[PDB]
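Read through the structure below, which is laid out as C-alpha cells, and then see the notes.
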Amino acid sequence: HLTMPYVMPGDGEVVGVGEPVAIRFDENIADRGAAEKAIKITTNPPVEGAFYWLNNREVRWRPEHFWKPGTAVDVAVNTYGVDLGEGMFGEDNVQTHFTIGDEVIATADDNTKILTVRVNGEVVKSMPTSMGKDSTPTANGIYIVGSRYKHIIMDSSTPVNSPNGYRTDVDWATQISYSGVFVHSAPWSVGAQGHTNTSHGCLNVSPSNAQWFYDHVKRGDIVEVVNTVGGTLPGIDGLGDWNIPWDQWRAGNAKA
C-alpha cells in the first residue's frame, strides 16, 4: 500500500531545453490530482509549466516553450504519507535540482536529407542522413533526446521475423523516442545518406557523425524531424511531449 516516486532528470544534471520534469511511480496512481498537488516545481528564471500524464504511472511537467538555457529547476515531490487513492500512500519525498544547458536543436529535413545541429542558433554540424523508407517512415515532429548507448542491439522483439520487424546491432546510438527511433552509426548506408531513405525509422548517419552526436548531444536536447512522408510522433510516446499542443498539455488529464 506504499508507492515510491522517482524523479527525472537526475539531481545535479544539466539537460537540454526539451527536458520535461518526470515523476514516475512504481504503482498506478488512483488520484492523479493528489499527486499533482504534492509536487512543487521552482524555476529560475521563473516560467509557467503544467502537468500531463503519459500513463497511469508517470506525470510530466514542462513549460509552454523549450526551456531557456541556464534555467535552474528545483523539484519537490512531497509525497511522504500522502493519500494517492485506493489505499495507496506515498513512500517517501524526493527532491531534485538541475539546470538547463545550451540550446541544442537538430533538424532532420527529408527534403535535403540532412540532419543539421544548431547550438544556440549556429550550425555546428551538417550530417547527411537516411531516415525511414516509405513503408516504414520516420514520423515528423519534435523528439526529446533520451539515453545514449555506445552500442546497442536494437531487437524489436522488445518479433524479428515478422513484417516490418528487425534485430540489429548498432554503434553510437542516441535514443529519441520510446517507439524506438535512434540516431546511430550506419556505415552500411553512407552511400544513401543525403539521398535515399532506407531505414525502419531510425536516423542513419555516418560513424563519425553518430559518435559526435553521442558525445555532444545530451538528454533533453531536441531533434525535430520535418518533411517526411510519415505521420507525427505521438505526444505520449515518452519523448514526444512537445507534440502535444500547449493548450491541451496545460489542460492536463488529471481526471482521466
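Heads up, chain A uses Swiss-Prot numbers, so what you see runs 150-307, 311-408.
Structure determined by X-ray crystallography, 1.8 Å.
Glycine residues also receive a Cβ, built from the backbone N, Cα and C atoms like all the rest.
Swiss-Prot annotations:
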- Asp232, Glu235, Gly236: Ca(2+) binding site (BINDING)
- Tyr318 to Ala or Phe: Decreases stability of the covalent enzyme-meropenem adduct (MUTAGEN)
- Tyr318, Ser331, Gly332, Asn356: substrate binding site (BINDING)
- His336: active site, proton donor/acceptor (ACT_SITE)
- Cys354: active site, nucleophile (ACT_SITE)
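For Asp232 (Ca(2+) binding site), the nearest of the recorded positions by C-alpha distance turns out to be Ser331; the candidates were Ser331, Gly332, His336, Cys354. In sequence order, the recorded positions near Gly332 (substrate binding site) (Cα within 10 Å of its Cα) are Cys354, drawn from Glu235, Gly236, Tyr318, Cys354. Rounded to the nearest whole angstrom, the C-alpha distance between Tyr318 (mutagenesis position) and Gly236 (Ca(2+) binding site) is 43. Of the deposited chain, 3 residues are missing between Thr307 and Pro311, and the straight-line Cα distance between those two residues is 8 Å. Looking only at other Cβ atoms within 10 Å, the busiest spot among the binding-site residues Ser331, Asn356 turns out to be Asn356. For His336 (active site, proton donor/acceptor), applying a Cβ distance below 8 Å and a minimum sequence separation of six or more within one chain yields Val322, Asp323, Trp324, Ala325, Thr326, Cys354, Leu355, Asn356, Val357, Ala362. According to its DSSP assignment, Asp232 (Ca(2+) binding site) is in a strand.
When the Cα atoms are compared, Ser331 (substrate binding site) and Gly236 (Ca(2+) binding site) turn out to be 33 Å apart. Between the two most distant C-alpha atoms of the annotated substrate binders (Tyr318, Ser331, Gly332, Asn356) there are 16 Å. Spatially close to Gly236 (Ca(2+) binding site) yet at least six residues away along the chain are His150, judged by Cβ distances under 8 angstroms.
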